[PDB]
Structures are given as structure tokens and as C-alpha cells.
Amino acid sequence: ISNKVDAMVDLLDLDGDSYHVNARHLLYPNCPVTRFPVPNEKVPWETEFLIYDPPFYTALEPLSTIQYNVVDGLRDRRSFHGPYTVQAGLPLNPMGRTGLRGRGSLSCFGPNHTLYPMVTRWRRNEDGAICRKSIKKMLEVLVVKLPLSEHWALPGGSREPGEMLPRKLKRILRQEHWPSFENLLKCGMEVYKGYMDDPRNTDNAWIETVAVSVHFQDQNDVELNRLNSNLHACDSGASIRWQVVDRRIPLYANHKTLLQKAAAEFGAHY
Amino acid sequence: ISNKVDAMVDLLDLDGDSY
Amino acid sequence: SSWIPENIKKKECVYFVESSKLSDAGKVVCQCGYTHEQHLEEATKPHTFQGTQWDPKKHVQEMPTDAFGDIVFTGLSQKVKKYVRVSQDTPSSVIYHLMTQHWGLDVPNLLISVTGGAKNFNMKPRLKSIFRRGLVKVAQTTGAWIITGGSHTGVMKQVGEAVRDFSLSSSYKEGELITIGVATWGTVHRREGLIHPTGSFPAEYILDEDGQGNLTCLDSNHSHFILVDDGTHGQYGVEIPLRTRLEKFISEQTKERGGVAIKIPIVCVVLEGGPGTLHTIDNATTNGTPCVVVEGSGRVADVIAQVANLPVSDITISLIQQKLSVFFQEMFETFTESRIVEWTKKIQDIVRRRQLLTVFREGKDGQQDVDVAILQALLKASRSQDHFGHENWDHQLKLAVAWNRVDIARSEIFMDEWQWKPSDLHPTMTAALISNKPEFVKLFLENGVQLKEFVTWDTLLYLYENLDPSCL
Amino acid sequence: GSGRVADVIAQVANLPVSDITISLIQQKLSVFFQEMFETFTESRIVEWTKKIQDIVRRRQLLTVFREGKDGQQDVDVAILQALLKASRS
Amino acid sequence: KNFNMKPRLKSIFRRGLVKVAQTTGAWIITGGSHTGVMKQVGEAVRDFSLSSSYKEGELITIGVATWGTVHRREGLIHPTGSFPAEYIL
Ligand SMILES: Nc1ncnc2c1ncn2[C@H]1C[C@H](O)[C@@H](COP(=O)(O)OP(=O)(O)O)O1
Ligand SMILES: [Zn+2]
């Protein structure tokens, strides 16, 4: 009686701006600086920034001989989000700033490009049976890790002019297979081209992405997967491990939002 | 039991000139 | 005694700017926080012309530490209590290196953290009872490490008074608890006498609360003490980032069971507070720590409680002023317009990470000690989180059998799956038998773990090693 | 609750036969046809819809025994319910 | 040969089996093999039969199997009759 009255009590008792914040990342990485509070009602540009005293860290105005937001050669100097806006003499990065201006302690001028490749190999047990997901086919997406880093990093980065290879795909990886994958890496449909929420952006430059989604019908699909792995030898990395990168992969917080929209590339249920 | 039935009773009973 | 001032360093200010500041009750200050009479040894003299404006980080360089030893008090407590001095840029790796074999401390099993208001606090009975009961229940079982600052003020003093309330009557006696205190060297009353060249180690610190004046004296209350220095004198809130980094580091990577990694459960609980507590919660949420707020404490609990699950967008500055009049009454004077608006960024940052913050109802939900709220936070941020793996599962249950919550054990089954083999439940039921709660072993038998292959020779020997000393 | 066959029949017994499609069979092929998916081929998967439809459309000769909420006793209640449904009515 | 075990399903099956078989003259029809619940029906049969007042065989459990699916067929064939019918398991 005492506990059935308790079970009886429960049920008859019953019977504004949400925009990007990761760009305005507090405690900016790799820099000892703190930001003034910039609330969510203070994300748009039209609102008055009463306490606007942004940091000026640049480890410079290198605008000479470099036309920003223009058509300057095969450098991808145009902003795909229409015409830009200028605030007095210092232009404002669309979407939002992050806390760095000019070039900074980076490779060179221009955009901090990204070029994310991907490789697939079938799961060998005795003949190549496939372990599906709970609902749909979950193809074995794979990523690699930078030799000295706390995070998994795909072989991509700032595209060197005239090369299209960001110094990380051609080296510290497979050998004698460089020309083959370069043709495939420029043949595909994008996941997203534009400014993105990362705490490692700049006010004067931003990231223009190129992505290709490719699936191999066999693990021995020419030299792309079989011979490439057979000719790949690092012999220097301290740690190595292989897993299918499901929700358990600790990539960038940048990449999770990109994957949320890129899941439509294959149409499978993640 | 005797007082929890009492607490149970109450709520399910529900669930010209001004100058 | 020969490893420190060799692997642990300190950061000081190498020159003086004598900016026109009176430091309230005092006679002129640099900006360094010290005076010309005592500003290192050669830093009082100007080193040519480094700069006419003060910004600390650009000019400061490193000198070794000089505060180390064990504090023994005159009459308050006749016991040995260790303390070390740490710098602001000191990595947590070397600090954990110091804890393990340089202080003789074993691996943690729980890392509950307590933060609250200092010199701005108020007392009511049943909140005190709840806090004390939760403290002893969480600290007496397992190997829980309670992390708290250094000071004898308010609930901050009451955590320690509960520590000795439990420790005065203890079977093992001596110290059954490891309570670590964190404080800033700048905010220390009786610094004179705490500095030694190499080592003497009487480390006398009389608790003279009458003569503190403006800097709160260190408590007589924490077993271990961490005293950080940044080059600032009398500036609180400096150790907020370093404390979060340290607790994180001691959270994920202190054990290697299973061959990959073990994440020790961690919770930080806040009672009342102010701007420093807000910064602590913000840094804790950014680093990745579950946080629980006990409602009813005052001036901080309700604000977080009524914005935790609410949408971030509708939280406006105007909402902040409507929340500035009822639970920011006594602190409104120190809050300025340029200082009020910092209360919306940190709250939004903590709220939008809903997987690491929970609210503990004082009256209607979880009407028990803080165990239910802490375990709910651990299961929400541990099992349902996208980052943690399957290894720590075996550890939430080992933690839960100590807190004798079997309804939660029933609840956690429905979303995880041990499809490989039920035999992984033998080690946890070994500890369940010693904890002696029969509902857990009843769950284990109804789950289907067979006791025929459980009790082996070494297993029964281990069980016979852990009889109850109370019985004859 | 037995596994891999009980739930599929349980959630199609009293349900209309028409809405039971092949697509419904594949959505029922991923949770309770896990270990037998390898031996099931496309020409062999589609035989699972004719037999189920044939059994279901004769509702007077099939019943489902709830393990937890209905007939919480031994199989006598379910067997006698089936006998009275297919014998008297 | 494709089966799995859990406790309370086994308890329900066994209890139902003995309750339905011990009373009246119920005939339980089942295949021939010692695998899974198919073996457990028989193990329940002897669990009941080991302690029985009438003793000997109080149950008539008929097994049905295909001659093609028989391991030790060698020795099960006789011209007219010898009837030791030895079948080692
Ligand atoms: N998504 C990102 N965008 C920009 N910089 C990033 C980044 N992730 C990491 N970094 C930082 C960390 C490295 O120390 C630094 C190296 O930069 P770089 O290679 O010199 O130039 P770039 O960033 O143009 O490739 O980039
Ligand atoms: Zn100075």
C-alpha cells in the first residue's frame, strides 16, 4: 500500500540571437590575451559595440602589392560571399573576427587554405565481410594523425601556389604514388566553401576549402589503396593506431559542424 | 497513507456601475 | 628536498614602474604589487629603459621557488601538512609528478572539487547539513580527492571543519582524507617567514585573523597546500585557469587500465559565489568538467538554475539586469557597467555546453545528499558524451555501488551493451561484496553472471583478506 | 523477447497486412536479422513477407504473449487464450 | 545451432513445460536434436522425470527429424530386426 500510493501519486498530477559563438572563442589559443565580453545580442555588426577594444596581436598591414578581396591571379583572392564591407580604414572579416589581424606567425600571405583528402579500405577478416551500422551502411571513413600532435589531422593545409599540395600529402606518407591521387583530389564536389567557426582564423585572411568524396569498390582499387599502402613507410612515428572514425574520433570542434552537413555526401545515417 | 490520501484528494478534483 | 627549486620555478617582476597608486591603506606601490624597499634584489633599480608603461608578461623572466616544506601549527593542529609553491606557467605534468612519488600520494579515484564565496557568504542550517553530509559520504568512501582553495571563510572554512569533524573519530586515525588547498602567493597574510633559501621546514603559520587587515589568512584546514605566484600582490582570481588545467590533467590521464586510457570521474560543485566563481565555472566548462550547482545557496545558484536548460539566445543583457536586482544585491556596489556585462559571456559559454552542467533541486528533485546529483552529472557527461569510450563504464558502476543507488544502475543498463561477455562484472561485484550492498549483487545474479566461476582461489583469498574489523 | 523472430511477429500480428511492405522488412532486417543477415540473400530475403502475411491475415490462429505486461505468468494463459479464440469464436 | 540463453526466459519455458505436461495427457511435439532450447525442453523433461511418483516415463515426447540430417546413420539400418539400436551421442 505504501509504495503503490507513491506509484499512484505521480501520473494523476498530470492526467534572442542564436548565431556563431565558436568564432568568438574566449581564451584565444596560442596567444596570451583575454577578450572583452561580446554577448549574443552583440554578434551582428549593426549593434553598437560600446566596449570594443579588440586585441591587436600580430606576430602589421602587409597590404602592399597584395590586392585583398580582388581577382589577383590563380591565388583565390575573391570572397565567395558576395561583396565585402569596410569599417573606416580597417575592413571587417565577414561572419566575425577571431582575434588576429594581418598574416601572423603563419606560412605566407593569402588564404589559410584547407584540402582534406580521404581514403577507404575494406575490412579484412578472412575474405572481406562488412560490419554494417545499426541502420544503414556506414562506410569505413579513415583519418590519420599528425606525427607530433594531440589531435587527428588529415593531410591538408594551406595550398602552395602552383602545386595544390599543402606540404602534408606528398611527404610523411606513401611514396611513388604522388601523381595518381593529385588528379583525383581535384575531381569532386565540395562539402562547404566559406568562412567557418574555428578559433584559429584571422581578420585579414580566411579559409577556402576544397574537398573530394571518393569510395573504392575494392581495397585493391589500382594503386590508390593497395599499392599506396604497400609503398607507405614512416618508420619515425612513436605511436600508431587504426580505427574507423565514428562519433568516437576527437577531431577539431570545427570539423564536427562540417560533418553534420557533409553527412549528405553519401546520404547514410551517421 | 492517511495523510498522503489527503494530499492526493485535493488536486484531482480539478485535474453594474463602478464609479 | 633536492628535486624542487630544481624542477619547479617561479615568475616575478623584474623592474618597477612606481605608478601613482596608494594601494588603499599603504605607502605607494609600483604596479608590481610590492614596494621599492622589497622588490627583488636588483629589480628596484631601473634596468635602463625597458618601458614607461606596465604590462607584465613582456618583461618578466624566471627565477626558482623558495617556499617549500611542511606546516605545523602552534595549538590548532599538531600534525604535518605539506605545502609547495607553484608558478602560473608551470605545466600540470610536473605537478602531478610531484604529487605521486615526491609526496607519497596514490592514484586518485574521485576528484570532486568545491568552489564558493570568500568573505561574502551567509549561513542557514539545512544547507550546512546537506553540504556536510555530502562531504563526509563522498570523502569517506573510495579514494576521493576533494579540491578546494586556501582560506578559512564561510563554507570554505566549513568544508575543513567537516573534515576534522569526521577525522577526530576515525578507525585508521591520523589523516584519512587528502584535502588540497590552492591559493595565490600574492594573497597571503603572513608571507614573512614562509621563504627559505634551501630548507628548514618548521613552516610556522600562526592563524592571526585579527591582523590580516585586507589579505585573508591561510586556513589551518587543508592537508596539502598549493600556493601559486604570478607576480601579483593581493590579487585574487589568478589561479583560476591553472587550477582548471591541473584538475583536468589529473582527470583523464592518471591510469592505464585496459591498455588505452581511464577517465577518472570529476565534478566541480559551486555554492554561492561571485565573479571569481563565475570565472572558475567558465574555465571549468571550457576545459571539459561536469559542474553541479546546489540551488538555494544564494546570489549565484538561482541565476544558473533558471538559465541552465533555457535557450541561450533569449538570455539577453536586459535579462541580466532583471537578474541583477534580486541575487546581485550586496555585490551591486562593486559591479560597474563595464563589469556587469561580463556576466553574460561566461554564463552563455557554460550553458551552451549542456552536457557539463546540471542543477540540483534542494526541495523537490533529488531530495537526498549530493551523491544523486554528482552521479547524474557523471553519467550524463560520461556515458552519453560523444568523446568518452567504453572502458570507464566499469568505473561508473564501481563508483555507484559505494553510493548504493540501484535505480540508477537499472537506468544505465538500457542504453549501454556489454555484448562481448558478461564476465566483466566480476571485478565490480568483488567490491560490491565488500561494500556489502545486496541489491547490486541481486542485479548481478539476475543479469546472469554465474557465481560458479566467480570465486576462484585467489578471489576467495582476496575476499578473506577484507573481513570487517568491527566483528570479532 | 526470445530473439530475432519474436518481435517481428509481435509487431505485425494485429497490424494491417497491407502496410507490411518489403521496405518494412528491411527495416526489420537490421535489428532482429543481424547474425543471419549473411546467409540471407536478396532472392532469399523477400520470402519473409509472403509467409508472415499468410500467418497474419489469419488472425484467428495467431496470438502474441507479452513477457512483461500482459499475462505475467506461465504459458498457460496464452495457450488457453489461443485455444478459446480459435475454438469457441 | 543459432540460439542464445537468458535466465528468466528459460525459467518461464521450463515452468510452462512441466505444468502443461504433468497434468492431463498432454503430448509435446518437438524435433530431434540436442541444441539450445530444443535440448532444454528435454532437460526439463528429465528434470521432472527424475523425481516422479509413477517413475519410469510419465511423458511422451516425440522427436521428428530428417534421415538425411543424421550424424551416425551407420548402424541404424537393419534388414528385418535386431533392435539394440545403439546411438552414442
Ligand atoms: N585550422 C587552422 N587554421 C589556421 N591555423 C591553424 C589551424 N590549425 C592549426 N593552425 C596553426 C597551428 C600551427 O602551429 C600553425 C602553422 O601555420 P602555418 O603552416 O605556418 O600556416 P597556415 O596556417 O597558413 O597553414 O597553424
Ligand atoms: Zn614594482
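Going by Swiss-Prot, the residues shown for chain A are 1151-1165, 1235-1278, 1293-1503, listed in order.
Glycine residues also receive a Cβ, built from the backbone N, Cα and C atoms like all the rest.
Per Swiss-Prot, these features apply:
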type	residues	note
DOMAIN	A:1354-1498	domain 'Nudix hydrolase'
BINDING	A:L1381, A:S1382, A:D1431, A:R1433, A:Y1485, A:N1487	ADP-D-ribose 2 binding site
MUTAGEN	A:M1397 to I	Only slight effect on activity
MUTAGEN	A:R1400 to Q	No effect on channel activity; when associated with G-1407
MUTAGEN	A:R1404 to Q	Abolishes channel activity
MUTAGEN	A:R1407 to G	No effect on channel activity; when associated with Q-1400
MUTAGEN	A:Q1408 to E	Decreased channel activity
MUTAGEN	A:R1433 to A	Abolishes channel activation in response to ADP-ribose/Ca(2+)
Looking only at A:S1382, A:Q1408, A:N1487, the recorded positions on record, which one has the least crowded Cβ, with the fewest other Cβ atoms within 10 Å?
A:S1382
Near A:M1397 (mutagenesis position), how many other Cβ atoms are within 10 Å of its Cβ?
14
Candidates A:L1381, A:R1407, A:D1431, A:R1433, A:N1487, namely the recorded positions, that fall within 10 Å of A:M1397 (mutagenesis position) by Cα distance
none
Taking 10 A as the limit, how many CB atoms besides its own sit near the CB of A:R1400 (mutagenesis position)?
15
Around the Cβ of A:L1381 (ADP-D-ribose 2 binding site), other Cβ atoms within 10 Å, all chains included, total 7
Which entry in the list of mutagenesis positions, A:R1404, A:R1407, A:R1433, has its Cβ near the fewest other Cβ atoms, using 10 Å as the limit?
A:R1404
If I take the alpha carbons of A:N1487 (ADP-D-ribose 2 binding site) and A:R1433 (mutagenesis position), what is the distance between them in whole Å?
10
Using the residues the record lists for ADP-D-ribose 2 (A:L1381, A:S1382, A:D1431, A:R1433, A:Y1485, A:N1487), what whole-number Å value is the largest Cα to Cα distance?
21
So which of the binding-site residues is most packed in, judged by how many other Cβ atoms lie within 10 Å of its Cβ, out of A:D1431, A:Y1485?
A:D1431
List, in sequence order, those binding-site residues among A:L1381, A:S1382, A:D1431 whose Cα sits within 10 Å of the Cα of A:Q1408 (mutagenesis position).
none
Listed recorded positions are A:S1382, A:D1431, A:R1433; which sit with C-beta under 6 angstroms of ligand 1?
A:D1431, A:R1433
DSSP says A:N1487 (ADP-D-ribose 2 binding site), in three-state terms, is helix
Determine how many residues of the domain 'Nudix hydrolase' (A:1354-1498) DSSP places in helix, in strand and in coil.
30 helix, 6 strand, 109 coil
